[PDB]
Protein chains: 2
Amino acid sequence: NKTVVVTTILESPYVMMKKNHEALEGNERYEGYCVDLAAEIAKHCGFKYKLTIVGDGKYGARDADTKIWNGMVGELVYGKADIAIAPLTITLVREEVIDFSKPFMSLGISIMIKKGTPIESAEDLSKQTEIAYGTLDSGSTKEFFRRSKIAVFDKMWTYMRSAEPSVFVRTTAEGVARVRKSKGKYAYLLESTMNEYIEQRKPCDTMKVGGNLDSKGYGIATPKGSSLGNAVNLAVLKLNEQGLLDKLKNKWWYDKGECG
Amino acid sequence: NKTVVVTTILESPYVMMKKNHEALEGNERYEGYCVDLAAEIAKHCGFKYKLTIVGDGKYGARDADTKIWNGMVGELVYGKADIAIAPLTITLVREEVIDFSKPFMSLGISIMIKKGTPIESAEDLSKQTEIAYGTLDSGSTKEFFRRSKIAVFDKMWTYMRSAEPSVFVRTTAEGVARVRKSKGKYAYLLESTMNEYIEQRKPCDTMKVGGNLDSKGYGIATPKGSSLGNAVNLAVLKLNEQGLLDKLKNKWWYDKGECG
Ligand SMILES: N[C@@H](Cn1cc(Br)c(=O)[nH]c1=O)C(=O)O
Ligand SMILES: N[C@@H](Cn1cc(Br)c(=O)[nH]c1=O)C(=O)O
């Protein structure tokens with residue numbers, strides 16, 4: 001009937017501007033895991049779509065005062081977009097206002113260190129102060145620590161929320177740059193699949209250490225009651241069962257890995 | 001309003017008969033990961049329930065001729081039970097007839113060998129014939145191979161469906177017993193979390209080898225349109241975010257591990 005508005009976010013390798021995007025237009029301007037996923041979802045659900053980058057560049061959180069939802073979640077809640085296809089974490093608070101398909105990717109919070117840093121776990125981080133550590137300034141990773149009642153994670157949150165200077169960063173790129181330029185005095189807490197991706201990128205000076213702190217997944221989101229919800233959910237299950245999601249990860253993570 | 005009928009299956013350590021069940025009655029007769037999960041789900045959703053073991057002892061498949069659904073899926077489809085709480089895999093074909101909550105456990109098909117067996121991957125298995133291998137005779141693991149278009153898995157299915165004697169087993173216990181009693185001439189393909197569980201059970205003679213063949217999850221199921229669906233889904237997300245699901249796995253898998 002009508003072209004579906006897809007909201008997504010510039011997060012490598014999910015969505016990236018093609019080198020020669022200027023010579024291109026529309027959906028052809030972008031490339032990445034979620035760009036490929038969107039094409040597959042649309043084909044299996046039978047709809048035409050337009051890729052758009054979330055206006056405020058955020059994932060989705062609710063302001064405690066205004067009660068307004070920002071980010072991709074907000075665009076769905078307010079009808080500015082019809083579906084969100086990005087590394088958007090399935091969480092309780094979001095599930096209450098929008099619908100999520102079954103997960104297309106499984107992950108967990110993990111630790112990124114510059115090679116050589118004497119840290120092997122969250123426990124290690126929480127028991128020392130020489131090495132600073134933080135998370136993305138907004139998102140499920142930060143919220144995980146803020147709301148955690150688990151001893152170690154609660155101790156980590158207490159340190160992070162009051163640390164000076166700030167240990168929180170605006171983007172993944174900033175967190176990675178901080179790890180790489182801090183001579184081992186900064187460790188970054190981020191979602192495991194991103195940690196895995198960066199570990200295979202030059203200058204190959206970072207690595208994931210320890211096990212994941214939690215377990216969760218990314219899901220495709222639609223406004224509550226959307227007529228696209230059901231088909232999208234089944235499409236995700238079909239793509240996973242056919243092994244296409246596994247193929248996409250290899251395509252964007254390892255096939256072109258730069259660290260051997 | 002009315003007591004919720006919960007259908008589940010006798011699969012250790014999800015649901016097991018307590019040693020002194022005779023002296024007990026009702027829900028108290030059972031113990032296990034899913035027994036604990038059911039209590040948590042009911043508490044968070046505010047309902048009273050009765051645990052029942054699926055009549056035909058199956059998970060859920062559709063007969064191609066009669067079109068009738070068997071197992072736990074069947075009990076939901078036909079209204080014999082109101083909710084299924086067990087290690088039930090979220091699959092496309094099932095999602096089409098019943099509703100699934102977001103996953104409460106992530107897993108994948110894996111290889112179980114008796115210690116010392118010269119096999120490290122699915123590739124290894126597919127390229128030889130001395131060592132037989134099979135799966136549970138019904139369920140998502142068998143279906144995975146039957147429907148797989150991936151070269152290695154397709155080759156494995158071709159061998160398994162025609163192997164003599166049969167390499168398929170009726171229950172997990174039978175598969176494990178066959179691995180343990182075949183002197184390394186039988187390898188068992190099963191869901192990873194079960195493989196992990198058995199590896200920590202006496203006589204400690206089995207082990208998981210290689211990476212998982214796929215990625216998926218178990219979900220709580222309800223009849224399509226059930227008024228319990230929404231609350232149950234949010235309950236699962238809440239329990240995971242609070243770290244309770246992680247605690248339950250440790251309780252039933254490692255806290256009482258028998259292999260050191
Ligand atoms: N997926 C998160 C966003 N997000 C992303 C990355 Br990458 C990370 O390391 N941490 C996060 O919270 C959300 O949905 O808020
Ligand atoms: N979870 C499956 C059943 N199931 C269980 C175990 Br344990 C296994 O090794 N393989 C399966 O197919 C389903 O839902 O069919």
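Note that the numbers count up from 1, one per residue, in the order the chain is shown.
Looking at the header, which is where the method is noted, we find X-ray crystallography, 1.8 Å.
Each residue, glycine too, has its Cβ placed from N, Cα and C.
Long-range neighbours of A:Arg94 (L-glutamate binding site) (same chain, six or more residues apart, CB within less than 8 Å of its CB): A:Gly60, A:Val73, A:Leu88, A:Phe100, A:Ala221. According to Swiss-Prot, the L-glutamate binding site annotation covers A:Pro87, A:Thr89, A:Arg94, A:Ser140, A:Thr141, A:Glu191.
In this chain, none of the residues that are 6 or more apart from A:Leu92 (mutagenesis position) has a CB less than 8 Å from its CB. The secondary structure of A:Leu92 (mutagenesis position), as reduced to three states from DSSP, is helical. A:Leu92 to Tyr (Swiss-Prot position 504) appears in Swiss-Prot as a published mutagenesis result, with the remark: Promotes dimerization. Strongly reduced desensitization.
Secondary structure at A:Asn240 (mutagenesis position), as computed by DSSP, is helix. One entry in Swiss-Prot concerns the mutagenesis experiment A:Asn240 to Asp (Swiss-Prot position 775). Its note says: Increases rate of desensitization.
The subset of binding-site residues A:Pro87, A:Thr89, A:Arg94, A:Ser140, A:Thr141, A:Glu191 lying near chain B, with Cβ atoms under 8 Å apart, is empty. For A:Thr89 (L-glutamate binding site), applying a Cβ distance below 8 Å and a minimum sequence separation of six or more within one chain yields A:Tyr59, A:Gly139, A:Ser140, A:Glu191, A:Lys216, A:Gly217, A:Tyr218, A:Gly219. Listed in sequence order, the binding-site residues among A:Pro87, A:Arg94, A:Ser140, A:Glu191 whose CB lies under 6 angstroms from an atom of ligand 1 come out as A:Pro87, A:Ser140, A:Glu191. Neighbour density for A:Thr141 (L-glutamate binding site): within 10 A of its CB lie 24 other CB atoms from the protein chains shown. A:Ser140 (L-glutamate binding site) falls within a helical segment according to DSSP.
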